[PDB]
Amino acid sequence: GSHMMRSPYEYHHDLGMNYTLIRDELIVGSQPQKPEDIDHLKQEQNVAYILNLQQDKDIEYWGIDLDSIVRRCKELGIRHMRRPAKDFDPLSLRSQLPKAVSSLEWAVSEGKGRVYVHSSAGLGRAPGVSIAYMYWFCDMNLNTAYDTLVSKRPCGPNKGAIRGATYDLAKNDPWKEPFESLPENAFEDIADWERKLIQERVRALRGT
Ligand SMILES: OC[C@H]1O[C@H](O[C@H]2[C@H](O)[C@@H](O)[C@@H](O[C@H]3[C@H](O)[C@@H](O)[C@@H](O[C@H]4[C@H](O)[C@@H](O)[C@@H](O[C@H]5[C@H](O)[C@@H](O)[C@@H](O[C@H]6[C@H](O)[C@@H](O)[C@@H](O)O[C@@H]6CO)O[C@@H]5CO)O[C@@H]4CO)O[C@@H]3CO)O[C@@H]2CO)[C@H](O)[C@@H](O)[C@@H]1O
Ligand SMILES: OC[C@H]1O[C@H](O[C@H]2[C@H](O)[C@@H](O)[C@@H](O[C@H]3[C@H](O)[C@@H](O)[C@@H](O[C@H]4[C@H](O)[C@@H](O)[C@@H](O[C@H]5[C@H](O)[C@@H](O)[C@@H](O[C@H]6[C@H](O)[C@@H](O)[C@@H](O)O[C@@H]6CO)O[C@@H]5CO)O[C@@H]4CO)O[C@@H]3CO)O[C@@H]2CO)[C@H](O)[C@@H](O)[C@@H]1O
Ligand SMILES: OC[C@H]1O[C@H](O[C@H]2[C@H](O)[C@@H](O)[C@@H](O[C@H]3[C@H](O)[C@@H](O)[C@@H](O[C@H]4[C@H](O)[C@@H](O)[C@@H](O[C@H]5[C@H](O)[C@@H](O)[C@@H](O)O[C@@H]5CO)O[C@@H]4CO)O[C@@H]3CO)O[C@@H]2CO)[C@H](O)[C@@H](O)[C@@H]1O
Ligand SMILES: OC[C@H]1O[C@H](O[C@H]2[C@H](O)[C@@H](O)[C@@H](O[C@H]3[C@H](O)[C@@H](O)[C@@H](O[C@H]4[C@H](O)[C@@H](O)[C@@H](O[C@H]5[C@H](O)[C@@H](O)[C@@H](O)O[C@@H]5CO)O[C@@H]4CO)O[C@@H]3CO)O[C@@H]2CO)[C@H](O)[C@@H](O)[C@@H]1O
């Protein structure tokens, strides 16, 4: 009916799982709600991996029977991966970014089909993870990676968290140069050695 918009971006769980193709290897969207959403993704999008960024309490709140989703994945040869991060929490997204990205980049490199990256709405966590991936592993800077995502799938993923994760992986002696004491554009882009260091540390998180 008639209604003021709660916030700038709203999650309409009642409209079913939604998603957006961002690059050919990479889909970002909301939680699959049923085993049938897995079949959809296999049949329509050649998805061979699911990266789920939700906590257990998210999954309980949204009433999802994750065991049956995961069972369907196994039946269809899809690999289902969990890397939880807190909802509405940019410091949690930041802390978990490197592990989440290692799972996504591993899957893309394995090459069996597309990767479906999701959180609850795919408005916060999953877009952040995807933007970090395109920045660190697809030879862009942070602003270009950010716009690649939000121009296709509008939302306000937290840029500071991604930039802060880039610092966490790349900066020598952080205690000497705290993130908060550095110019705001710091680590919006990276030198070649930094890009190589970040990639080595991310790939070394594989299977951890
Ligand atoms: O109930 C929830 C569920 O949660 C846990 O399982 C999840 C797990 O936490 C989560 O990471 C993910 O698992 C993914 C992973 O993120 C992906 O990256 C991918 O892992 C493969 C990896 O990319 C490959 O490199 C390969 O891993 C090799 C390593 O390269 C080797 O070095 C060696 O790793 C060992 C490592 O050196 C040590 O530090 C030590 O940490 O142990 C490591 C392994 O013992 O071996 C591994 C191979 O074992 O192969 C990986 C492919 O298998 O794919 C993973 C998905 O399978 O998602 C999980 C699912 O939610 C929890 O652990 C579950 O029990 C729990 O049910
Ligand atoms: O630039 C625009 C916009 O960008 C940013 O907003 C983004 C936001 O930060 C990001 O987290 C996301 O927001 C999503 C959210 O991730 C989704 O999950 C969905 O939210 C619904 C959620 O799934 C439900 O569980 C429910 O949340 C309830 C909780 O169940 C309650 O417990 C309570 O949680 C509060 C908790 O007690 C506190 O500890 C703390 O965690 O705060 C929590 C909430 O403040 O309340 C919430 C809500 O009342 O219902 C949720 C529906 O609201 O949908 C969200 C989008 O609507 O995506 C955003 C956009 O990309 C930026 O941060 C903003 O400032 C900026 O305006
Ligand atoms: O040897 C490697 C490298 O060394 C030298 O570069 C160093 C610079 O000389 C030194 O000044 C320092 O550069 C700073 C810069 O001073 C500072 O302004 C900041 O740069 C900002 C820009 O000011 C800002 O406009 C924006 O840049 C945009 C850019 O306009 C746009 O064209 C596009 O390409 O993307 C950019 C945004 O991603 O933001 C940047 C920062 O994000 O920060 C710099 C910090 O490093 O440090 C350099 C360190 O190497 C040589 O001059 C150089 O040619 C050598 O290759
Ligand atoms: O505004 C006009 C500006 O233009 C010219 O600078 C340009 C550089 O010459 C050019 O190379 C490019 O800068 C790149 C940079 O080379 C690249 O290394 C990267 O910079 C990163 C650092 O890698 C990263 O470590 C981090 O730097 C921190 C640093 O760790 C910290 O200790 C302290 O020094 O603060 C730094 C933050 O400034 O962050 C930056 C990323 O922000 O990416 C850079 C941006 O693309 O572009 C420069 C600007 O266009 C002229 O040389 C210069 O004199 C003029 O000021």
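The chain as shown is numbered from 1 upward.
Here the Cβ of each residue, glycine as well, is placed from N, Cα and C on the backbone.
Taken from Swiss-Prot, the feature substrate binding site covers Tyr9, 79-82, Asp87, 103-106, 120-125, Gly156, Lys171, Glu177, 185-189, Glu194. Sequence-distant contacts (6 or more apart, same chain, Cβ under 8 Å) of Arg82 (substrate binding site) comprise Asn52, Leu53, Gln54.
In sequence order, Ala121, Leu123, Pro154, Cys155, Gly156 are the residues of the chain that are 6 or more apart from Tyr9 (mutagenesis position) and have a CB within less than 8 Å of its CB. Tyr9 to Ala (Swiss-Prot position 83) appears in Swiss-Prot as a mutagenesis experiment; the accompanying note says: Decreases starch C3 dephosphorylation. No effect on phosphatase activity with p-nitrophenyl phosphate.
What Swiss-Prot says about the mutagenesis result for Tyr11 to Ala (Swiss-Prot position 85) is this: Nearly abolishes starch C3 dephosphorylation. No effect on phosphatase activity with p-nitrophenyl phosphate. A simple way to gauge crowding: the CB of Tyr11 (mutagenesis position) has 18 other CB atoms within 10 angstroms, across all the protein chains here.
Cβ neighbours of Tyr61 (mutagenesis position) (same chain, under 8 Å, six or more residues apart in sequence): none. Under DSSP, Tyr61 (mutagenesis position) is assigned to a helix (H, G or I) in the three-state scheme. What Swiss-Prot notes for the published mutagenesis of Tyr61 to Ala (Swiss-Prot position 135) is this: Decreases starch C3 dephosphorylation. No effect on phosphatase activity with p-nitrophenyl phosphate.
Counting every protein chain shown, 15 other Cβ atoms lie within 10 Å of the Cβ of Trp62 (mutagenesis position). Swiss-Prot gives this note for the published mutagenesis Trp62 to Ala (Swiss-Prot position 136): Abolishes starch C3 dephosphorylation. No effect on phosphatase activity with p-nitrophenyl phosphate.
Record note (Swiss-Prot) on the mutagenesis of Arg79 to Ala (Swiss-Prot position 153): Decreases starch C3 dephosphorylation. No effect on phosphatase activity with p-nitrophenyl phosphate. Sequence-distant contacts of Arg79 (mutagenesis position), defined by Cβ-Cβ distance under 8 angstroms and a gap of at least six in the same chain, are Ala48, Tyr49, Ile50, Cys73, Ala107, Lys112.
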Out of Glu105, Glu194, give me whichever of these binding-site residues has the highest number of other Cβ atoms within 10 Å.
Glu105
Among the binding-site residues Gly122, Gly156, which residue has the largest number of other Cβ atoms within 10 Å of its own Cβ?
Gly122
For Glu194 (substrate binding site) and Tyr11 (mutagenesis position), what Cα-Cα distance in Å is obtained after rounding to a whole number?
36
Distance check against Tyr11 (mutagenesis position) for the binding-site residues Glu105, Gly122, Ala186, keeping those with Cα within 10 Å:
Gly122
Which one is closest to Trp62 (mutagenesis position) in space, judged by CA to CA distance, out of the binding-site residues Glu105, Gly122, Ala186?
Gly122
Counting every protein chain present, what is the number of Cβ atoms, excluding its own, within 10 Å of the Cβ of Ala186 (substrate binding site)?
15
